[PDB]
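Here is the structure we will look at.
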Amino acid sequence: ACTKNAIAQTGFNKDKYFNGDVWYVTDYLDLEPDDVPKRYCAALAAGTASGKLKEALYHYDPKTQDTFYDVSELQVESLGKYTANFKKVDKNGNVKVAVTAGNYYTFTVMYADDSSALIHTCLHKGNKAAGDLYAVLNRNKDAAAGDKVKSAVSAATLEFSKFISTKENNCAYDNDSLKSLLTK
Ligand code: HEM
């Protein structure tokens, strides 16, 4: 299902990435066909909350209106490479689906700077078939991918021309919920 051992950025700066702020997905590449929709909105917050490494996720399908949030405790495999549980929550952190063995994702930061990043994730959810998902992130939801992150896509032996943009979906995000979910 997933096939890639993504390599984390050399010299990854964890405190800068996990600073409590929001990252927007601007472009994505799924290696498995028919795995995710062709139009999508996603964002996350990443930070340490009371000593615990956390991510809060948001997904929105702009055609179906399917919406869900997750809160994730990350465990460290190596610098920039994590295994995350997930619990599905409402935007206020109330649990809808508890943490469960077999529901996890891996998360590898392949490149990051203050404004942009390239990540890989492999999602394992119960019975479902997994597939490699790469995402270009930016701190600014409207930013076109710049040369640092596009060069990193090339250095991963990927073609940025294959990535699908999220920019034409009228995506609107609740940054406040993502930040507050880090504590939940
Ligand atoms: C930003 C990095 C991402 C991470 C870490 C991530 C992680 C996850 C997790 C944990 C779930 C399961 C949530 C739950 O059931 O509670 C999920 C579901 C899903 N994600 Fe992502 N995701 C990311 C980005 C994306 C992107 C960019 C897309 C496609 C444009 C996408 C498409 C989906 C879809 C379609 C599901 C629903 C799968 C199902 O039917 O259960 N995700 N994702």
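Using the numbering of Swiss-Prot, the residues shown for chain A are 22-205, in order.
Per the header: X-ray crystallography, 1.0 Å.
Cβ coordinates come from backbone N, Cα and C, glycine included.
Database features (Swiss-Prot):
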BINDING   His80  heme binding site
MUTAGEN   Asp51 to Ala or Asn  Loss of NO-induced conformational change and strongly reduced pH dependence for NO release. Stabilization of the ferric-NO heme center and decreased nitrite disproportionation
MUTAGEN   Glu76 to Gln  Stabilization of the ferric-NO heme center
MUTAGEN   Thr142 to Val  No effect on NO-induced conformational change or on pH dependence for NO release. Increased NO association rates
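Everything Swiss-Prot records as a feature, shown here on the structure.
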{"residue": "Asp51", "record": "mutagenesis position", "CB count, 10 Å": "19"}
{"residue": "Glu76", "record": "mutagenesis position", "CB count, 10 Å": "23"}
{"residue": "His80", "record": "heme binding site", "CB count, 10 Å": "16"}
{"residue": "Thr142", "record": "mutagenesis position", "CB count, 10 Å": "21"}
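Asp51 (mutagenesis position) sits 15 Å from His80 (heme binding site), taking the CA atoms of both as reference points.
Reported as a whole number, the C-alpha separation between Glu76 (mutagenesis position) and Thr142 (mutagenesis position) equals 13 Å. Checking the recorded positions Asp51, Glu76, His80, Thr142 for a CB within less than 6 Å of any atom of ligand 1 leaves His80, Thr142, listed in sequence order. Recorded residues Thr142 (mutagenesis position) and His80 (heme binding site) have their alpha carbons 14 Å apart, per Cα-Cα distance.
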